[PDB]
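Novice: Could you have a look at this structure, given as structure tokens, before my questions?
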Amino acid sequence: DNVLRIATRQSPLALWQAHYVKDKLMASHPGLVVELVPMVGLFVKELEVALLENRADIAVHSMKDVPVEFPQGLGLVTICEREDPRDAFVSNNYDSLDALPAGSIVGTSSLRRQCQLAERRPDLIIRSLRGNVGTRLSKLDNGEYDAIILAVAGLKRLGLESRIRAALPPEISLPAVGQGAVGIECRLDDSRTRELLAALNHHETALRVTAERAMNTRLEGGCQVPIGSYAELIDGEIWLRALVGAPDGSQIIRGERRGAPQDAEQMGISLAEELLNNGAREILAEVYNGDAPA
Ligand SMILES: *Cc1[nH]c(Cc2[nH]cc(CCC(=O)O)c2CC(=O)O)c(CCC(=O)O)c1CC(=O)O
């Protein structure tokens, strides 16, 4: 059966991602008929509903938005080639974070982004910002913020690379799990769909994201959590860095692991456990408020 139906969110960025996946599919399988089923754990739930009741065959997500847990019968089966994983400084009136005067307003609702900015620059005012990329840029242009923090990859994909005033190195702002990579979820028993997706998997990115996600999973993380988790392949090994921070920047718990790619999952679990035992458990508890990772 030649049809593959893609469930996606309906934003410009989300639809760009659905086209990316559709184009890769058509390139590998010229006989396929690819259909889009746009709609809408926050966002992914409706997509997963569609998979479970056979209205869609795959759901395409940005990796960092993929939940740590899945309903019976679904899973993340493909991790596509990673784009730039970094955060970006975006500003009309200033050329860097360094240039912002005390009391400047920087927008982001990421507690991961916030704790790290606040660690280094407690004089800056960090203000919530929500919405699609286009809307967030509008609020900036409208004067609501002196600067905002967005992902490099999103801006590049939307043709808005001119908005990247500065890319932030991972040592300055450690990325969200799988930032820059697209992931695909489907029904685990659907061997036809999984065979069609095989050509889209990028093994090197999949190794990195495996480590990162194992770390986050053990911390019972999500987007609403001040967690950084970021791996690179360096001289045949996976190098995983992680952090958990108090949003006010007062305490940031950090650690690292290096090892063979086949150990990606156990490395991430081990690192998570180390952070938990060195203060992260208590920080997370004040965020989930009560609930702590066991
Ligand atoms: C988990 C989480 N989601 C978002 C919003 C979002 N999701 C995907 C992108 C594009 C980049 C990519 O594909 O990886 C974006 C927007 C963006 O980061 O530019 C966020 C950001 C929340 C915020 O800053 O308000 C987060 C949390 C987090 O990144 O730590």
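Here chain A follows Swiss-Prot for its numbers: 3-42, 60-313, in order, are the residues you see.
Placement of Cβ uses the backbone N, Cα and C atoms for every residue, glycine included.
Below are the features listed in Swiss-Prot for this protein:
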type	residues	note
MUTAGEN	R7 to L	No loss of activity
MUTAGEN	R11 to L	Loss of activity
MUTAGEN	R101 to L	No loss of activity
MUTAGEN	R131 to L	Complete loss of activity
MUTAGEN	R132 to L	Complete loss of activity
MUTAGEN	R155 to L	Loss of activity
MUTAGEN	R176 to L	Loss of activity
Novice: If you measure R101 (mutagenesis position) to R7 (mutagenesis position) at Cα, how many Å is it?
Specialist: 23
Novice: In terms of Cα spacing, which of the mutagenesis positions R131, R132, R155, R176 are within 10 angstroms of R11 (mutagenesis position)?
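Specialist: Candidates kept after distance check: none.
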Novice: Looking at the ends of the gap, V42 and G60, with 17 residues missing, what is their Cα separation in Å?
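Specialist: So the endpoints of the gap, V42 and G60, lie 12 Å apart at their Cα atoms.
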Novice: How would DSSP class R101 (mutagenesis position) in three states?
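Specialist: Assignment for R101 (mutagenesis position) reads coil.
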Novice: So which of the mutagenesis positions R7, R131, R176 sit close to ligand 1, that is, with a CB under 6 Å from an atom of it?
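Specialist: By the Cβ criterion, which requires under 6 Å to ligand 1, the hits are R131.
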Novice: Helix, strand or coil: which one is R7 (mutagenesis position) in, per DSSP?
Specialist: strand
Novice: Counting Cβ atoms within 10 Å across all protein chains shown, which of the mutagenesis positions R7, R11, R132, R155 comes out on top?
Specialist: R132
Novice: How big is the Cα-to-Cα gap, in Å, between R155 (mutagenesis position) and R132 (mutagenesis position)?
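Specialist: It is 16 Å, counting Cα to Cα.
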Novice: Measure from the Cβ of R101 (mutagenesis position) and count the other Cβ atoms within 10 Å, all protein chains considered.
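Specialist: Total other Cβ atoms inside 10 Å, all chains included: 20.
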Novice: Which one of these mutagenesis positions has the most other Cβ atoms within 10 Å of its own Cβ: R131, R176?
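Specialist: Result of the Cβ crowding comparison: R131.
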Novice: Can you give me the Cα-Cα distance between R131 (mutagenesis position) and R176 (mutagenesis position) in Å, rounded to a whole number?
Specialist: 22
Novice: Just the number: how many Å between the Cα atoms of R7 (mutagenesis position) and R176 (mutagenesis position)?
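Specialist: Pair distance, Cα basis, whole Å: 22 Å.
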Novice: Using the alpha carbons only, what distance in Å do you get between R176 (mutagenesis position) and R132 (mutagenesis position) once rounded?
Specialist: 21
